[PDB]
There are 2 protein chains.
Amino acid sequence: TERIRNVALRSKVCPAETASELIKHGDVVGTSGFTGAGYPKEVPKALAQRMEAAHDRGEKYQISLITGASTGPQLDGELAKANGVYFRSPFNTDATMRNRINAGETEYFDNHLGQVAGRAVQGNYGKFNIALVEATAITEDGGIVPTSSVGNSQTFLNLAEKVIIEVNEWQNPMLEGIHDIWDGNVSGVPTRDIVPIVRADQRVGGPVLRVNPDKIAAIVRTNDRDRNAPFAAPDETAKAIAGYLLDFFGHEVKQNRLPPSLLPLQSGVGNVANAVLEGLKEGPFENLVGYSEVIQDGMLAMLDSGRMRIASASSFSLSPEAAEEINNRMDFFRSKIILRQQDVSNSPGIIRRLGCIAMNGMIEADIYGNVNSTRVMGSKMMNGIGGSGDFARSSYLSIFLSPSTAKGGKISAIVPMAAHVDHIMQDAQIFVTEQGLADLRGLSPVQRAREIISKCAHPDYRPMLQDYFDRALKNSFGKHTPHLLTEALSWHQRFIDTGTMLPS
Amino acid sequence: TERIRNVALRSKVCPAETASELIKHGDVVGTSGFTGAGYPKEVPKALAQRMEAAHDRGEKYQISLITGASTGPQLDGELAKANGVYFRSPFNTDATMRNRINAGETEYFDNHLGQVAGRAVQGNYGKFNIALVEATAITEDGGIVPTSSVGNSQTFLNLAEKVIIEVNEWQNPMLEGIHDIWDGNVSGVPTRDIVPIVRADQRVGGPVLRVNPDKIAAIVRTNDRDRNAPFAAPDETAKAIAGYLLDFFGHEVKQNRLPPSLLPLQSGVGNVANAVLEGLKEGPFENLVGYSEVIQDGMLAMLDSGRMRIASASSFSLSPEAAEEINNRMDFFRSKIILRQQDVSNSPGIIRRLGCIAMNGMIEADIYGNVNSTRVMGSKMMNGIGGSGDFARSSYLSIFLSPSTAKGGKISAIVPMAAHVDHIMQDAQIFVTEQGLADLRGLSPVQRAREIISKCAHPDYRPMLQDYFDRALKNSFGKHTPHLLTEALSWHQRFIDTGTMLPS
Ligand SMILES: CC(C)(COP(=O)(O)OP(=O)(O)OC[C@H]1O[C@@H](n2cnc3c(N)ncnc32)[C@H](O)[C@@H]1OP(=O)(O)O)[C@@H](O)C(=O)NCCC(=O)NCCS
Ligand SMILES: CC(C)(COP(=O)(O)OP(=O)(O)OC[C@H]1O[C@@H](n2cnc3c(N)ncnc32)[C@H](O)[C@@H]1OP(=O)(O)O)[C@@H](O)C(=O)NCCC(=O)NCCS
Ligand SMILES: [Cl-]
Ligand SMILES: [Cl-]
Ligand SMILES: [Cl-]
Ligand SMILES: [Cl-]
């Protein structure tokens, strides 16, 4: 069944190699792609090959690459190998690209995900020369049907001088209808429009990205696969964390601080997230609702079981198994899922209005409950802040969850001072590890420290943490947030020097 | 003429001392008061004396004090002198209260100002025993007309078990009508109402605070002045900063990145703020609009001249001469100013929608442009984060302005690593000192550092900053945000140990 239903736009079909030639050295390129879903695949590959060849000849050939969020080996991977990206934003998870970033070979800034569209329109990244977007189909009307994510695609389409569409036959035609694209002013020139969303399941727009066809310079027929999440079940540590949170949710409900169906939930990806979602699947809270960035295995299962009514997101992040399931039952799931532009899914105005519960991971937290989401030892990028700040600050409740240790016990997730800060004390109310849960609402910093140390820290590290805090209370410059500046970052340096935070 | 226009409530008038007897040890007390304006005065003084008396007899007497933001000598001052406050939130500028906080004698948490009402309703502060609110008048139907600020007063009235009103005849009767109080769900239980503000000059509510008269336990007739702080006359450092900033606005206009009337402006108070307001007054930009936390002297000047068309705020913050000016012309200024609940003035949804330009001060920034607004050496509280987070993250443009040094040259305002972080890199785009202006838009951390070091740091400290940076780039665990953890906080320790950050 022909995917390009606009007859005239079929004349714009050309090979991936020829399309890649439209991209010039120095260009700013905006692409689809979010949580490894719906990023362009073939043009980037071709571009990378031509970039390597050019380099060998002595011709500079790099681009600035702005995405929705993370992509995959075909985009981030290949361009990184070719050393073809001089600047990248706002979120990467490709190892090759991560290495370029951490070597200082590619410049990187991890903007709040919900702000990217607005900053792009304001001109922060420069003029967009190209928008390269993956499509499931093109409608008779010239509408562009997105694939497994929406991300920033509508904005990039608006901004770009020229547009390249990759129509990918690998993607399920039945995705058509699942997306909700608003034509209102969310991220454009002030004064912006009021975004009329008052319920997580409320659609406000249409199923297609809009673009002036005069701007489409090439359409490339492709056939390649998105990246998948791993099929891996939560361990005992994740389950313990999930148990503490579920008990908390229960107590809140019983105290009437949460409705029996809780509030719209924002969850992440990974073992902890999956344990929480697995817990909620069999939990006592009915008619749950999701207002998140991503649809993962967990949320799929609850939508399946009926324990969750609807789920809003910008993207998918599914195991091969889960992907097989949804593709077989797309007509069922399409009625349960809304995929939104990321500047809507991640809108602080909407998140606060709906009263979302934010549940996020972290690298580390200090004893006062400042959170590092990004930079190991304060300098080595992991993934990026992503939407954790959009949600943490705007949510009804901001919860951070993590194993109390990393690297086989050689690193403590609770430290005297975070080597880098992404979420300040004000943006984190609840902490959970396999050791217990710390409820920090209404507490001063010294009060926070007492809860975090006593409830959350691993027994191997707790006495060391208490010792730091007790000595700081005694000798710190001020006593409002006591620190010993000579040792605040010493555990981190000790890891660097010896490979462990534990004394020898 | 009579300020209490509802006859029934006149029966609840009583002496300040007697009213203060309603407040018991351990009570949570919510009061009016924001930037030195509109806080209760006589009841707190009476309370303080009774506390001191109890203490002398070995009897405990302390309260939890929750406010709009800063108060004055009659409130924060007296109670702190009496050691009568066990917990304080969210924002203080009184020097005695500051000492209690930094000595560990008063527990303190500086919540984001826009969030305080919401967290209070969620119960983070506990159950409110008392609301203590200053009024201009009481209307025929028992509405409470606020005075020189709105702050959190409507929310404290809703929550408190008992209410005490201070009717202050020092306050101008023609303040009635200047306030806009909404009965919509801004900070209550989700789902919240949409706050329909699409223009800075838009009113959405009415002129009075509402309260069940059955809750009013006392009314005190008073006559006492707000804290009208002396006008901070711009110095050459401030004039230079304003000069760089205004030059910057000028360039943005000519490149069509701002309209000729700029965008809604949020500014603070003091030296630099005053210099900026004077520059706008003399500047080329017409039809300016203020959407801020406070109205200051310089704003009044533009409203008078017609350079500014409207000013939205939660509070006044005026010198004696400005206070007298508006008092003789309250009818004129009443038409040009809207005072709002602080959960509306500081609403991220609205700030972003309007596209405000945020201009804020700081203690320090590190070379990567993370900002500390609160904690000296990381441990000693100054004032509090206030609304800087509300505005910085939500704004169209986030600007931080400061002298490049402090303590007469002995401290650098630009450092290797900030001792405490209030505003992450993502929340700060422009830095201005008397040395120059750093435009960070679209830059990676390393690129930010190169701009901050060259444009903003003081010549006394630039070489030291550059040497830290150079060696970090060579040795740091990762090269994305290079640091040397052995010396990142060493300048702060040097200051603690020697009284200067410069070496010997
Ligand atoms: C913080 C974050 C990296 C943790 O991921 P996670 O999978 O949930 O946690 P994990 O325990 O599995 O650890 C992930 C990696 O970080 C490393 N890590 C975690 N904590 C660490 C620490 N304190 N020190 C050093 N490394 C650490 C782990 O070693 C692991 O790396 P590895 O693959 O080499 O073993 C992740 O949540 C993230 O990138 N956050 C930012 C984006 C975001 O929050 N978006 C919001 C919704 S998705
Ligand atoms: C950060 C802040 C304290 C700066 O104040 P400012 O008026 O701009 O400039 P100042 O230099 O006069 O700061 C005042 C004090 O901070 C001290 N200070 C400033 N920078 C310092 C530094 N790097 N190290 C140590 N002390 C410093 C000054 O010495 C001064 O001390 P003092 O009160 O004993 O005289 C102030 O902006 C603030 O409290 N910010 C938080 C709230 C806010 O931004 N809300 C939004 C609208 S106001
Ligand atoms: Cl909105
Ligand atoms: Cl709180
Ligand atoms: Cl709103
Ligand atoms: Cl940016």
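Residue numbering in chain A adheres to Swiss-Prot, whereby the residues present occupy positions 2-505 in order.
So how was this one determined? The header says X-ray crystallography, 2.0 Å.
Every residue gets a Cβ built from N, Cα and C, even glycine.
What Swiss-Prot says about this protein:
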{"type": "ACT_SITE", "residues": "A:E294", "note": "active site, 5-glutamyl coenzyme A thioester intermediate"}
{"type": "BINDING", "residues": "A:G269, A:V270, A:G271, A:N272, A:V273, A:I364, A:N384, A:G388, A:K408", "note": "CoA binding site"}
{"type": "MUTAGEN", "residues": "A:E294 to A", "note": "Abolishes enzyme activity"}
{"type": "MUTAGEN", "residues": "A:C357 to Y", "note": "Strongly impaired protein solubility"}
{"type": "MUTAGEN", "residues": "A:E435 to A or Q", "note": "Abolishes protein solubility"}
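Swiss-Prot feature annotations superimposed on the structure.
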residue	record	DSSP (3 states)
A:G269	CoA binding site	coil
A:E294	mutagenesis position	coil
A:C357	mutagenesis position	coil
A:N384	CoA binding site	coil
A:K408	CoA binding site	helix
A:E435	mutagenesis position	coil
Widest Cα pair spacing in Å over the listed CoA contacts A:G269, A:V270, A:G271, A:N272, A:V273, A:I364, A:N384, A:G388, A:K408 is 25
Return the residues near A:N384 (CoA binding site) by Cβ distance under 8 Å, restricted to its own chain and a separation of at least 6 in sequence.
A:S71, A:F92, A:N93, A:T94, A:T375
Spatially, and counting Cα to Cα, which of the recorded positions is closest to A:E294 (mutagenesis position)? Options: A:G269, A:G271, A:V273, A:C357.
A:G269
Residue, out of the binding-site residues A:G269, A:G271, whose Cβ gathers the largest set of other Cβ atoms within 10 Å
A:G269
Cα separation, A:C357 (mutagenesis position) to A:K408 (CoA binding site) (Å, whole number)
32
When distances run from the Cα of A:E435 (mutagenesis position) to each of the recorded positions A:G269, A:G271, A:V273, A:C357, the nearest one:
A:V273
If you measure from the Cα of A:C357 (mutagenesis position), which of the binding-site residues A:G269, A:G271, A:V273 is the nearest?
A:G269
Counting other Cβ atoms within 10 Å of each Cβ, which of the mutagenesis positions A:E294, A:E435 scores lowest?
A:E435
Nonlocal neighbours by CB distance (under 8 Å) for A:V273 (CoA binding site), same chain, sequence gap 6 or more
A:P235, A:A239, A:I242, A:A243, A:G362, A:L402, A:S403, A:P404
Take the Cβ of A:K408 (CoA binding site) and count every other Cβ within 10 Å, whichever protein chain it belongs to.
12
